Amino acid sequence: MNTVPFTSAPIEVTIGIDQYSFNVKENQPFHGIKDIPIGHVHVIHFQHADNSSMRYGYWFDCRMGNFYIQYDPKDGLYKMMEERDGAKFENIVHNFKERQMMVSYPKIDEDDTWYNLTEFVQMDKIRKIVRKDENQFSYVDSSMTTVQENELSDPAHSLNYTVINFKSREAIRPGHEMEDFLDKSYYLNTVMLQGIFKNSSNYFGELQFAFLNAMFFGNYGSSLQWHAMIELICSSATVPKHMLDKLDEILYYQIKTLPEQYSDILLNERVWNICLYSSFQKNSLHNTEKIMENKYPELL
Amino acid sequence: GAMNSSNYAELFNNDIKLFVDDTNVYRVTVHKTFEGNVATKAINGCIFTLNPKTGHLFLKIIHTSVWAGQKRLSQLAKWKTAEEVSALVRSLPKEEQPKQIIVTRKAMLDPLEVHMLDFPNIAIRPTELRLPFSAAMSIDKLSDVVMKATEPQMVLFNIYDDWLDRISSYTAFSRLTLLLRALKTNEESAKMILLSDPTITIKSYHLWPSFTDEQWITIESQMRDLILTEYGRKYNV
């Protein structure tokens, strides 16, 4: 069970750790989060009490290093850092645990939610979407634009999601215009799966990471990417059965976790109505169709 | 964006542009079968591609053989239209290629955009104008070439005859839309107006009769009278 200690909490802040959240008061004796489950990526995220602008946070994997949070009063945020001295880090954590100055990652034993949301998400794939090679962890915030948004303005601070564009030469073989536009199977199976992603696991990891950034930061470009990757599968007549079944599981847990009160800003009416009721795969997503109809019948 | 009444003079500027009307591409008659079911029979159709500045009409005849063994014909007709407009553009020398293609029906936007991906600088626009280009097949010489076709064919026309010798593009397009609106509204009455005086003929190389400037004013008045008469008959006004 790994630990992310905090030097201190000088400013009042709502701290998220994965799907959990805790409020910390200005100068509260808070020194971090313990008992973080090994085997998954994690996200530690922040929303300042005095300025709900910029949600921001860090994706990390405790298997890759010893990470801690320290507030920077110059740049006015909580920064993740790596501690390369193992014995110093162990001694800091031990003192903070002995003084019970840490919150415990509140995982219920029966509860697979986080695994279900991150099944395909790898830290190495996150570090290619979010490019800052000198750190082992990845900073994301509410305002970061995607490479696709930027095409349509600081490229170093971009989210490098794979560009999906249904009315592009990449999506449409000369000579197969109607075929490829009405049936996206070429674009999904040859261009995206065989060509760019190499396999369905990498495709689903990016889909899952987009959703998480949309939900935890309200990152609009990430929400666009999540819906585009759903629509690309649902708009394909030819999809491997294992991928359809896995997609239904993926989307069910994402719709299950979404805060009921963010459905208006996180769900695209057109894409969901097309995917569940019109598309080639309208009858392939039974679990997702059932939860959507029971939780968000207004959207549909 | 959309071509409307606000940006109407743009049609007659020096930027090459084409209207594309797909109404008459897929044409059927509906009939009872022996068993008392209903079937369609396709007839030859056409794409109406017009330069409103010059009057040049690229009439691509759509022969019934292109539907043989195909499904979802009303959908396919839009993609076949877009394929044939794309092929026409690629056939033209660069300096004759349009900078804009205006589709008369919004359902043509995606098909045409996808066929024209190789031309990112050609704008594909809809229009808020209600244009009467469906009535092209009321022009006897156009109907005749379409019906006689035994294979796919392109036929080139100047839909303004020699009018641009005497009037502006703006005026010629206004005359054309008035004549096509009257033919759409009451074809029999519009044709009687055009052919009523036997001494005014259609030249072998023309579509419309050889009216003097004063006769065109009379004819245009008679066409507006027909359109208004038919509106009063329709609405009991």
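Every residue number used here counts from 1 along the chain in the order it is shown.
Any Cβ shown, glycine's included, is placed from N, Cα and C.
In sequence order, A:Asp183, A:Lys184, A:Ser185, A:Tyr187, A:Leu188, A:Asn189, A:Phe280, A:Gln281 are the residues near A:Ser236 (mutagenesis position), counting only same-chain partners six or more apart with C-beta under 8 A. Record note (Swiss-Prot), mutagenesis A:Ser236 to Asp or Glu (Swiss-Prot position 253): Disrupts interaction with PRP8. The unchanged residue is displayed.
DSSP assigns A:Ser236 (mutagenesis position) to coil, not to a helix or a strand. For the published mutagenesis A:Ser236 to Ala (Swiss-Prot position 253), Swiss-Prot gives the following note: No effect on interaction with PRP8.
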Worksheet, complete the sentence: Between A:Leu152 and A:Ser153 the deposited chain skips 4 residues, and the Cα-to-Cα distance in Å rounds to 10
